[PDB]
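Student: One structure, as structure tokens, below. Some questions next.
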Amino acid sequence: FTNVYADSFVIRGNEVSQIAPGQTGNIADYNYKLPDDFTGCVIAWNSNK
Amino acid sequence: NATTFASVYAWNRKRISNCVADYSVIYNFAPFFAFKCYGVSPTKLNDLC
Amino acid sequence: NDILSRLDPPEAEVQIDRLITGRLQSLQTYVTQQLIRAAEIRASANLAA
């Protein structure tokens, strides 16, 4: 590839689906905006322990 | 915002007559959960009649 | 214009592009018929000359 950008954060379980493009949620509000193309990926895992 | 509404079996299908309203009256409720909309995107339900 | 005031820029490109194709195919059918119609007009002009 050309250049990869990794961004890490902590959100809730109901907010995991809010990272999807082309929609509005608690994360996809004024807190965070993301481009609609999104060649990258979203990988999330539990950190309960 | 009112008293306890009816169930799903009884519909209060209301005809709203000629008036002037904006999204500021709708915006009074933070606990909006299903914000998904069709036809018109939710950012532009203003300045169109 | 009303489509622009209707929907978001990621979606409705699927509505724009089909209208683009349906109009450019109309252009293609028009200019093909025009190149057809010019052929006998040129032959008739040559015969008249």
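Count begins at 1; order follows the chain as displayed.
For all residues, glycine too, the Cβ spot is worked out from N, Cα and C.
What Swiss-Prot records for this protein is below:
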type: MUTAGEN; residues: B:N1 to Q (Swiss-Prot position 343); note: Reduced viral infectivity
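In the displayed structure, how are the listed features positioned relative to their neighbours?
Tutor: Every protein chain shown contributes to the tally, and the Cβ of B:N1 (mutagenesis position) ends up with 4 other Cβ atoms within 10 Å.
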Student: Three states by DSSP: which one describes B:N1 (mutagenesis position)?
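Tutor: It is coil.
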